[PDB]
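Can you read through this structure? Questions will come right after.
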Amino acid sequence: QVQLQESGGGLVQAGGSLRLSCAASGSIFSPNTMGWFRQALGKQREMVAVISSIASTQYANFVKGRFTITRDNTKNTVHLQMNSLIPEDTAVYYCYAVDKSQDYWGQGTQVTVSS
Amino acid sequence: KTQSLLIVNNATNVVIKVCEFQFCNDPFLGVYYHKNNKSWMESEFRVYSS
């Protein structure tokens, strides 16, 4: 039972910053790929960003230059720093642990930005 | 993906281990006797990859 812990969201005024975290535990076969996805009520899963074991970072055009992903090799965890927040980012975000077979999916943290 | 329990009996004792073994399709113990004694039988464990 590979388990993913996501934390660090909530309500933040426009222009604020937050840092969400996913800890992947269990099997998580070494050549894994951890990604972040967006879903606002009424829309689909929007690919926010992706990082592989190669250390390469891939970001979408929606949040150009605003969101960053950081890796922790010792615990094999991931933290996205979401800064310069805009009301268009009001959506629940989820983790995509590609692993090497049984793709895992997240539990969710609410991200709200409005004034 | 899941925890597994492993019992083996070699010529000397029992090995009971509870870990996350990556079992292959055909686990086994390769047995060979020594060239002079043949009283005991040496085992090479080919049960799990990791």
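Following Swiss-Prot, chain B residues are numbered 113-162, in order.
Using N, Cα and C of the backbone, Cβ positions are placed for all residues, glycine too.
Experimental mutagenesis at this site is recorded by Swiss-Prot as B:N121 to Q, annotated: Partial loss of biliverdin affinity. What Swiss-Prot says about the natural variant B:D138 to Y is this: In strain: Gamma/P.1. According to Swiss-Prot, the natural variant B:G142 to D carries the annotation: In strain: Kappa/B.1.617.1, Omicron/BA.2, Omicron/BA.2.12.1, Omicron/BA.2.75, Omicron/BA.4, Omicron/BA.5, Omicron/BQ.1.1, Omicron/XBB.1.5, Omicron/EG.5.1. One natural variant named in Swiss-Prot is B:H146 to Q, and its note says In strain: Omicron/XBB.1.5, Omicron/EG.5.1. Quoted from Swiss-Prot, the note on natural variant B:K147 to E is: In strain: Omicron/BA.2.75. B:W152 to C appears in Swiss-Prot as a natural variant; the accompanying note says: In strain: Epsilon/B.1.427/B.1.429; when coupled with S13I induces resistance to NTD antibodies by changing disulfid bond in positions 15-136 to 136-152. Quoted from Swiss-Prot, the note attached to the natural variant B:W152 to R states: In strain: Omicron/BA.2.75. Among the natural variants in Swiss-Prot is B:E154 to K, noted as: In strain: Kappa/B.1.617.1. According to Swiss-Prot, the natural variant B:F157 to L carries the following note: In strain: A23.1, Omicron/BA.2.75.
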Quick one: give me the count of other CB atoms within 10 A of the CB of B:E154 (variant position).
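So the Cβ neighbour count for B:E154 (variant position) comes to 12.
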Run through the Cβ atoms and count how many others sit within 10 Å of the one on B:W152 (variant position).
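Around the Cβ of B:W152 (variant position), 11 other Cβ atoms lie within 10 Å.
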Restricting to the chain of B:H146 (variant position) and a gap of 6 or more, list residues whose Cβ falls under 8 Å of its Cβ, or answer none.
B:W152, B:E154
Taking just the CA atoms, what is the gap between B:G142 (variant position) and B:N121 (mutagenesis position) in Å?
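If we compare the Cα positions of B:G142 (variant position) and B:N121 (mutagenesis position), the gap is 13 Å.
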Round to the nearest Å and give the CA-to-CA distance linking B:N121 (mutagenesis position) with B:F157 (variant position).
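Pair distance, Cα basis, whole Å: 11 Å.
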Mind giving me a neighbour count for B:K147 (variant position)? Other Cβ atoms within 10 Å of its Cβ, every protein chain shown.
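6, counting other Cβ atoms within 10 Å of B:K147 (variant position).
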Validating a neighbour-count step here. Other CB atoms within 10 A of the CB of B:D138 (variant position): how many?
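Result for B:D138 (variant position): 7 other Cβ atoms within 10 Å.
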